Each structure stands twice: as structure tokens, then as C-alpha cells.
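Let me begin by presenting the structure, written as C-alpha cells, before commenting on it.
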2 protein chains.
Amino acid sequence: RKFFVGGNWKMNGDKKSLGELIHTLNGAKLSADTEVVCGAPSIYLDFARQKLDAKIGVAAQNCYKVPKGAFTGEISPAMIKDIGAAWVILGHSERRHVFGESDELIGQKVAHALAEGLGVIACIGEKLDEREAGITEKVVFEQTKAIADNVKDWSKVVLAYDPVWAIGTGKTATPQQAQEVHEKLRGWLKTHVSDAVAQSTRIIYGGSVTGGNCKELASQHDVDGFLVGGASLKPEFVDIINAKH
Amino acid sequence: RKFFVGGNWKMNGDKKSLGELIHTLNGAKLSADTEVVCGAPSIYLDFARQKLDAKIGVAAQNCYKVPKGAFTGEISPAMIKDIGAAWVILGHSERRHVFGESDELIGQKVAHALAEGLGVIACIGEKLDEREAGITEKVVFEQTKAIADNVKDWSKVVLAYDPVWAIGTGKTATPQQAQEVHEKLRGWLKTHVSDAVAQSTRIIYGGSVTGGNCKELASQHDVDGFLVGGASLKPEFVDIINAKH
């Protein structure tokens, strides 16, 4: 499984600051073995695709479930492809908990994006009260099934385990907590889908990943990469990409 | 009051078809007495601003309420301005009823966009059930108040009366039902804000406006222009712009 590192810029930047970030990335010594994707604000996807080396992928941070229509404020997979971006992040925690996107909606978006040819980075993760109540497994398998029941071709899917309590809080999961969930998710995949799908699907970890804690998380057997937030806007993003060196 | 015509492209277009539309608008003879604004999909805001003649303004179809932060999928007023866009459409019916944005949130969005120096096109309008119930006034005044409560300076606000039952259905409001609400909204402003605000704020009508309909709508004394959806993607958009000529 090729190591995968996604940087989720979220709602940050302007042309000057993203321009510099991009300059840095195009010049950096990035591992030949890491697949890199930058998640840019919709307003800057064209710019980013124009500026980043072709070796680095571009992802939209969200999309709707039909190619066109009366959905003021939304963008579709067709438009994302039009600009040259090849991925979309769906089901991120902020979409679920701040904007109210349900599993039903997320699963409809995944099927559409995939039908249109985009790769999908599908996020799942439990909240602190769920973790403490001992139902992490129940929650992540329910979120994963909603996605999985809408996936016809797993070759372009990346699963991202983003425990809510860890996003932007500095409270990274320990290597052991991450490994535990990843291993379980891989297991779900083997019995609900197939062994072939289980072995080739990347499951990445997100939630307060830094240049300082990445090497330990990355040595875990079932951690295939990361979905970086806050640190994807900094130069250390380069150290993250190279977490195996 | 300068006649105002805004075209809301909604979730439509690609670089090819939008380039086409923009070339049409750039070569058309548009009335000098009409303020024209095109609301493009976020992904094409930069593109649109770079290709359109300077006399045509560009609007974002939506924005969030803070300058930056952990809001995957959202854009801010600072980003819109970065691109050179001068307006944002907020409170659109699709945002309210498909994406569940509340009056409270819409108000926070207006306050922030205005603080950031953008012009705001704020939408209000009742549903068919409300109209039939005879509570059109109750509903629009409440939505208007939610906006008003967040407007310090009315010089960069355009109120858009967009009855939900008229949006994309083909069921245009009659010239008399549009005038009746506009007049009532203008009176609301007069008594709740000021005579001067009342006199100067443009109140535009949206909901199945066509080249065929526009002239009679535009002749109503309190109808200051239109918010066009479906017809904004056609040649006839030109005729709408020129409705008073």
C-alpha cells in the first residue's frame, strides 16, 4: 500500500500565502514513495492545480451529489474534474458536525463522485463521549458501512480515520489507539467486502498530526498515511510526507 | 435608485460554457443605467473576474462568518475579496431550505461580509404554504428583521424578494403581487430603519424572471431590478438587463 499524505488546508489562505506554501512544496525533497494530495478552498482549486507540480494531486474539500442544478453555493464533481483536480474529501468531521451532513447524504456524494471519476478521501471518526462510552467500534463501522454500501470500485477510495476529539485539539491519538482502530477497520473491510479490498485500501489517520509525532504513528502496521490539518499549512508538512525516512 | 440585475448561475457551467456566456455579455450592449452582477460557482470566481469586463461585478454564491479556521468546504469574505469579487449572495432559498441555514446564521454572515467590505445581496421570501396561509408579511418581515439587526451601513445591501414558490418553477409572481411585497418591505425599512434607508435601498425581485416577463415587472414603482437564475445562463439575460429600455 503506497503511503498517502493528504493536506487539508480547510478555510485558510489567500493567493500570496498559498503561493509561497506551494513554492516550498514544489522545491522540497519529497519521498518518491509517498502519494501527496493538497485539499484547497474551492475558490483556489484552479490556482492550486495551476501552481503545484503535476506529481502532487489536488482535492476539493467537498462537493454535491448531482452534476448541475439549482444548488446555490455548491460545486459538483464535473466542475472539480474540469479544473484538473482528481480527488474530493467527503464526510469530514466539520461537514458532519458543523454543517449537519448525514451519513445518507455522504454516501450519495461518494457514489456520485466515484461515478464521475474522482478519487474520494472518506472520513469517519467517533466523538469523545462515544469513545468513553466504549462504542468507538459501533460508531466507525456504522459510518464505514454507509460509505461502503455506495462504493462500486475501491481502487480510488482512501479511508480516513479522524477521531473528532483529536482534530485541532493537540490531543493526538497514541500510536496504539490509532493502530487499534485501523486494524479493526481493515478487519471490517475483509469480512464485509473482500480480502483483496482489505489489503489494498489505504486507511490514513488524521487529528493533530505534526512533524514531531508522525514517525511513531507511521511505523504502525495498519497506518497508511495521514490527513493533515493545521500542519499542512507549514513547512513541517514536508517532514510529514517523509515520515518513513 | 439604480436598477440592479444579478444573475445567479447556481451550480452550472464549466470553463468552456462560462467563457462562452462571458464573451456574450462582454460584447453585448448593456444599459449604462443598470448595475449588473454575475454570481459564479466558487470554483470559477477567479476565472469569471478575470474574463468579465470591469463594469460587470462578480458575486460569490455564499460565504462563512469568520475570516479563517477549521471549516472544511467553506470560503470567507477575505477570500472573495482576494479574488476581486465585490459581492456575496446570502440567505438564498436553496441555502435555507436544502442546506438548512438559519436566520441567525444568515445574519452572522451578513454582519461579517459587510465588516469585510463586500456588498451583500440578501434573499428573503415565503413558501407556497405560507402565501396560501396568508402570512406572507409575517414571514418576510421576520426574515428582514434578522438581516436588518446585522446591518450597520445599508449602502452596500440589496434586498432580494425571492418567493420560494416562484424559484425555478416557471410560476412568476404577477407584477401586482411583487409590487405589493416590495412596497410593504420599503415601508418596514422606513419605520424600522429610516426614511433615507427606505428611499435608497434597492429591492429586487427573483423567481422565474424571463425576457418575456421582465418589462411589465420592471414597470412597478418599487421593483428595483431582478435576481435571475435559469435565464442568467441564456442570451435573454441581456434583455433582462435592458428591461427598462
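The numbering of chain B matches Swiss-Prot: 4-248, in order.
If you check the header, you will see the structure was determined by X-ray crystallography, 1.9 Å.
Keep in mind that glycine also has a Cβ here, set from the backbone N, Cα and C atoms.
The feature substrate binding site is assigned by Swiss-Prot to B:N11, B:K13. Looking at Swiss-Prot, the entry for mutagenesis of B:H95 to N says: Reduces activity 5000-fold. Per Swiss-Prot, active site, electrophile is recorded for B:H95, and the stated evidence type is experimental evidence.
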So for B:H95 (mutagenesis position), how many other CB atoms are inside 10 Å of its CB?
31
How many Å lie between the Cα of B:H95 (mutagenesis position) and the Cα of B:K13 (substrate binding site)?
10
Taking only same-chain residues 6+ apart in sequence, whose CB is under 8 Å from that of B:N11 (substrate binding site), what do you get?
B:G42, B:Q64, B:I92, B:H95, B:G209, B:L230, B:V231, B:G232, B:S235
Sort out the sequence-distant neighbours of B:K13 (substrate binding site) for me: same chain, 6+ apart, CB within less than 8 Å of its CB, listed by position.
B:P44, B:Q64, B:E97, B:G232
